[PDB]
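One structure below.
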Amino acid sequence: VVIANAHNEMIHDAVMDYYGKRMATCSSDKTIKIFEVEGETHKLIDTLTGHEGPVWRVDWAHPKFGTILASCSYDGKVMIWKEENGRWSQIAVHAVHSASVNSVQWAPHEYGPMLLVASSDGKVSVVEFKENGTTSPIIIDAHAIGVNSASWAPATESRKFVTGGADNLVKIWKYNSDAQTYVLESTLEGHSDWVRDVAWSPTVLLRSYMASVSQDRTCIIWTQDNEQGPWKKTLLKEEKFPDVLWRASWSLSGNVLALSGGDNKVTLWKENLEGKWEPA
């Protein structure tokens, strides 16, 4: 179902609506594109523009609040646009960070219309969209050099999300009505280089599963069982993948690992009966 040459500039992200019927591509050309996919067809609708620097990542909001797609660019700003009347418009612009923003994912509709922003400005922001338009932002420093990922943890307070460091550190953050904002929990060390990406699973089974990919060219699957329980570092393999590792994605169900390399190859992984990993 290829959509050959969607952009002019190299593409940095390919995400779909909750109903895999409409896509969203973003590139360096500072532009994002909306799509329609059927059997093998690709209808190109609008092309989102207002981004000064290369767009990095984008994320589809839950249909619960209509059609909304958020994008983050080098321009140190993340922007969201809705699709009222089949015509794409820019609803709000979030630019609190001072430097590139490399990741932006939406919170489980349960939580609400929340967006988690992680900038290379070393900080991270949490923003929910009220009514009138003016939101109440929440920012908290998260890493030394910077921040590269900010995946969320499923619903359960009890609001958690993992961060990937520019300083090689993976962290866990849980809300706190007494602290007024998300505070640190874990600080799982493991990578020798920078944490390129970290995604948290929705697999509600007995134990929690977290993925961490990095310039150190390895994935460390962080498995923990309960509050007490510490996270068990686990090398996806006791060798190095020839190139870096940029993305890690969790399948809806069946909990399978989508590990987008850098050697330009995508690999899939599963945890056999023991607790190790194998292809698919």
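Numbers in chain A come straight from Swiss-Prot, and the residues shown are 2-157, 169-292, in order.
A Cβ is built for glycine as well, from the same backbone N, Cα and C atoms used for every other residue.
Annotated features, as they stand in Swiss-Prot:
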type	residues	note
MUTAGEN	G176 to R	Leads to mislocalization of NPCs and overproliferation of the nuclear and ER membranes at 34 degrees Celsius
MUTAGEN	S224 to K	Growth inhibited above 30 degrees Celsius
MUTAGEN	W262 to R	Growth inhibited above 30 degrees Celsius
MUTAGEN	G266 to D	Growth inhibited above 34 degrees Celsius
At the level of the C-alpha atoms, what whole-angstrom distance separates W262 (mutagenesis position) and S224 (mutagenesis position)?
11
Looking at the mutagenesis positions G176, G266, which sits with the largest number of other Cβ atoms within 10 Å of its Cβ?
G176
Same-chain residues at least 6 positions away from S224 (mutagenesis position) with a Cβ under 8 Å from its Cβ, in sequence order, are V174, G176, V182, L200, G202, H203, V207, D209, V210, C231, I232, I233, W234, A260
So the entry has no coordinates for 11 residues flanked by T157 and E169. How far apart are their C-alpha atoms in Å?
8
So, in DSSP terms, is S224 (mutagenesis position) helix, strand, or coil?
strand
At a 10 Å cut-off from the C-beta of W262 (mutagenesis position), count the other C-beta atoms across all protein chains.
18
